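Encoded as structure tokens, the structure appears first; notes follow it.
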Amino acid sequence: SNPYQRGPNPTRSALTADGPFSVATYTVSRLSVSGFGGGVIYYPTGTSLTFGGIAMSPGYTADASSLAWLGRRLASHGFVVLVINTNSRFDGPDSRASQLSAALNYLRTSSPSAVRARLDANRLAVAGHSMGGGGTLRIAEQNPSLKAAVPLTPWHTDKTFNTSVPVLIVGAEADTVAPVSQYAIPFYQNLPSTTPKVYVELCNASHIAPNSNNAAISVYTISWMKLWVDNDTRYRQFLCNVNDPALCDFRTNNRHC
Ligand SMILES: [Ca+2]
């Protein structure tokens, strides 16, 4: 049996709402940490188990609140999640990668005792929005110890990331900021053919789709994190044989099926 498996058997409906774990938060002040701008930790409560960790970056001009719904959503399905604020709201994608690295170090070492007590530091992942998704791609390339990476409507001027970390990219069909033809799709195509990878494109969605409750983002992000952070094969069903009415594209090399 899988020692990292958490929660009841999933249904698709259950992955579109907060999950079976209650969630608490801890606010990490900007002045209290080195290498990033603080943020908010979301973590499961009412449980004696340990969970994988996820660090998430917002995009240009944005703060951690722009991903609060998703940090809480992931935590409620069984993850310790640190959504960062950046040193400057104007930091670029590679800077955001460096800050995600600093945030993962903080999460493992200097976060509250209660957070470390429910964190399995051996199982970590990253996600992020826009330039924060660019940072997710870069840290995945720099840090093959990561279990998974989920760039959401990502933006970066570099298009090729030589990473072995399994990547699921969410593109937005109606994105006029990081259009999928110039950003998300090239990122997917240029990843190594040997790295497990998925691209999903949300029909009719804008660049700010990741900043509020979104059923498809919830399903695909939870499932990819579950499959790779927890080795939880019960989530393969949502990532294989896909026929999703909300998607206008789906690409994969089918290394996870
Ligand atoms: Ca700081």
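Just so it is clear, chain A uses Swiss-Prot numbers, and the residues here are 36-292, in order.
According to its header, the structure was obtained by X-ray crystallography, 1.4 Å.
Using N, Cα and C of the backbone, Cβ positions are placed for all residues, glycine too.
Using a 10 Å Cβ-Cβ cutoff, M166 (poly(ethylene terephthalate) binding site) registers 27 neighbours. Marked as poly(ethylene terephthalate) binding site by Swiss-Prot: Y95, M166, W190.
Annotation of the mutagenesis experiment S165 to A in Swiss-Prot: Loss of catalytic activity. According to DSSP, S165 (mutagenesis position) is assigned to coil rather than to any helix or strand.
Sequence annotations record features per position, and here Swiss-Prot assigns active site, nucleophile to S165 based on a curator's inference. Under 8 Å, Cβ to Cβ, and six or more positions away along its own chain, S165 (mutagenesis position) finds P93, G94, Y95, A97, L187, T188, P189, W190, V212, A213, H242, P245.
In the structure as shown, the Cβ atom of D210 (active site, charge relay system) sits within 10 Å of 23 other Cβ atoms. Taken from Swiss-Prot, the feature active site, charge relay system applies to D210 (among others), supported by a curator's inference.
Other Cβ atoms within 10 Å of the Cβ of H242 (active site, charge relay system) number 19 in total over all chains. Residues or ranges marked as active site, charge relay system by Swiss-Prot on the basis of a curator's inference: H242 (among others).
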For this session: Within the same chain, and leaving aside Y95, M166, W190, name every residue whose CB is within 8 angstroms of the centroid of the CB atoms belonging to the recorded poly(ethylene terephthalate) site, in sequence order.
Result: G94, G127, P128, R131, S165, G167, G168, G169, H191, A213
Exercise. Which residue, of the binding-site residues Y95, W190, has its CB surrounded by the fewest other CB atoms within 10 A?
Worked result: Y95
Seminar exercise, completed: For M166 (poly(ethylene terephthalate) binding site) and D210 (active site, charge relay system), the CA-to-CA distance in whole Å is 14
